[PDB]
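Down below is the structure, laid out as structure tokens.
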Amino acid sequence: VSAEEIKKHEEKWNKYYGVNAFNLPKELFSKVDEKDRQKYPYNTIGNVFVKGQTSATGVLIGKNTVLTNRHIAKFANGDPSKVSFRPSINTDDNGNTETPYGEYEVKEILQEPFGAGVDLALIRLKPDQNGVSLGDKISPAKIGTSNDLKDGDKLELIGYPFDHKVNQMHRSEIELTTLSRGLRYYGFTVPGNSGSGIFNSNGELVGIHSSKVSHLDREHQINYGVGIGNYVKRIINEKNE
């Protein structure tokens, strides 16, 4: 790759990581407020908590099904009792937690239903303590397709940036780049964002954030997510519940 391209990349990447996260302009990164956390599509986003292991993000795609990363599901080591899902959870700056839709225990974990090479997993939830499924309280995220995405497109990534602030849902504007090498994009994310939903202007889920991978050369990074194409969509239809 060329130097002119590298310089350009550094300047763009610097817009998100050149300043402290608390100082990022609102249009690029911001907290989802109380009112919005109870509106679609924000309410389909929840915290995937793996006891004593990690705290990431997940998206409700079925009545009892949560979509997240395979690398996140792996932390549970096949034991569903170590995992819980908390939709629209919020721990304010005073340390007070609120779970408007309650907290859900996990019934089963499908670590790699799309194949070990695809960083996606399905988590099956149990109903609440009253026998009501999460999918009956709120509508699951409408699944779209990444096939219509073009380089330069700006989308909304929604999740729980744990490393920045614990249990506080945030939205990050992302900008797609070099789609010939997968769903790559500029934008601010932290490890906790693993499993974050990527939505288009119509509120359709088109991808799931995964992690940061090398870009251009070994000494540069970019965000990487899994796009939702025909294959991913079909498996979801076969396994959804």
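Numbering, chain A: per Swiss-Prot, residues 40-280 in sequence.
Determined by X-ray crystallography, 2.1 Å, according to the entry header.
Using N, Cα and C of the backbone, Cβ positions are placed for all residues, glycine too.
Long-range C-beta contacts of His110 (active site, charge relay system), restricted to its own chain and to partners at least six residues apart, with a cutoff below 8 Å, comprise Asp158, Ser233, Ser249, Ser250. The active site, charge relay system annotation in Swiss-Prot covers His110 (among others).
Other Cβ atoms within 10 Å of the Cβ of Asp158 (active site, charge relay system), summed over all protein chains shown, number 24. Under the heading active site, charge relay system, Swiss-Prot lists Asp158 (among others).
Within 10 Å of the C-beta of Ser233 (mutagenesis position) there are 27 other C-beta atoms, taking all protein chains into account. Sequence annotations record features per position, and here Swiss-Prot assigns active site, charge relay system to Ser233 (among others).
As a published mutagenesis entry, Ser233 to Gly appears in Swiss-Prot alongside the note: Loss of toxicity.
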